Each structure stands twice: as C-alpha cells, then as structure tokens.
Amino acid sequence: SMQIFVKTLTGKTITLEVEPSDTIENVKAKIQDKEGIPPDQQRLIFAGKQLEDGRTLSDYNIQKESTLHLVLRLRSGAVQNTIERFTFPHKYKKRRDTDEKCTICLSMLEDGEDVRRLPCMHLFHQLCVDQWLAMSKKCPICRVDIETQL
Ligand SMILES: [Zn+2]
Ligand SMILES: [Zn+2]
C-alpha cells in the first residue's frame, strides 16, 4: 500500500492510504469515510486537470506522496443567487464519528435537514449560514471567500 495527500482550500491536508489500482471513485469514497463529504460533492484536481471517476490513480500519474486538491463539485456580503452559485445545498444524510454539528448553532445535523457545504468544504445548516453570508461572503470558521478559485 501507499499514501497520498488531499488538500482543501483552507490548507487542511488529509492522508489517504490508497493503492495505485484504486479508482477516483474509491478515493472519493475514503475521503467520505474520513471526512463525511459525499462523493457527488467532491471535485479532485491534480496538476491543473479534473479527475474522472471511472479512472485509476496509476492512469493519472499518482505516485506515493502526491497531493491532490479537493474543490467543490459545482456546475462584502453575497446575495442569495451568489450563495447558490458558489455552494452545494443538499439535504443531510447521516452516514452509517458519524456525528456532525452545525458550528454556528451547535445543533447536530439530522437526516433531511437543509444544509450547505461551502467551497472550503465546511458544512452548515442553510438557515444558519445564509444569514452569515448575506453579511459577509466568507466562511465563519476559516474565513475563506465563497468565490475564491483554483
Ligand atoms: Zn445551524
Ligand atoms: Zn470554511
């Protein structure tokens, strides 16, 4: 086995015990196992290109100690439209630790709740974080602008 690194926009780095013959889908799956991010929300970038799910790491030049970037899989204050364009709204599904709390209101996230992931990968209740973003388009935790790109 071997190890590779996955970095978010905050500089946070995750270590992944992988195989060279693992699919990008499997990589997103262990990212979900470690950090609870659904694979449909993850866009992995490596060397300035996007990484398709049905392909293997060893297709893509992923040796030991390689670092991929984990961006948000998207298609001053921010208006509601700006917020939707730069974040991932969804209903929460607890995965079978597994507990996550909205750091604004301190309540646990429950199945079905309207939640929002920001491009830094931080996750909140929609109701809690939209009030914040209408005041300042930065993440309350890490202060990353919801429009920053790369
Ligand atoms: Zn909340
Ligand atoms: Zn953040």
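We count from 1, first residue shown onward.
Just so it is clear, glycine is given a Cβ too, placed from its N, Cα and C backbone atoms.
Long-range Cβ contacts of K49 (mutagenesis position) within its own chain (separation 6+, distance under 8 Å) are none. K49 (mutagenesis position) falls within a strand segment according to DSSP. Under its mutagenesis annotations, Swiss-Prot gives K49 to R (Swiss-Prot position 48) the following note: No effect on HLTF-mediated polyubiquitination of PCNA. Impairs ubiquitination by CRL2(KLHDC3) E3 ligase complex.
With a 10 A radius on its CB, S66 (mutagenesis position) counts 17 other CB atoms from all the protein chains. Look at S66 (mutagenesis position): DSSP puts it in coil. Per Swiss-Prot, mutagenesis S66 to A (Swiss-Prot position 65) is noted as: Prevents phosphorylation in case of mitophagy. Decreased localization of PRKN to mitochondria.
As a published mutagenesis entry, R73 to G (Swiss-Prot position 72) appears in Swiss-Prot alongside the note: No effect on ADP-ribosylation. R73 (mutagenesis position) carries neither a helix nor a strand DSSP state and counts as coil. Within 10 Å of the Cβ of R73 (mutagenesis position) there are 17 other Cβ atoms, across all protein chains.
Here the residue is the original one, while Swiss-Prot reports the published mutagenesis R75 to G (Swiss-Prot position 74) with the comment No effect on ADP-ribosylation.
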Cα-to-Cα distance of termini bounding the 11-residue gap, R75 and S76, in Å: 24
Cα distance (Å, whole number) from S66 (mutagenesis position) to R73 (mutagenesis position): 21
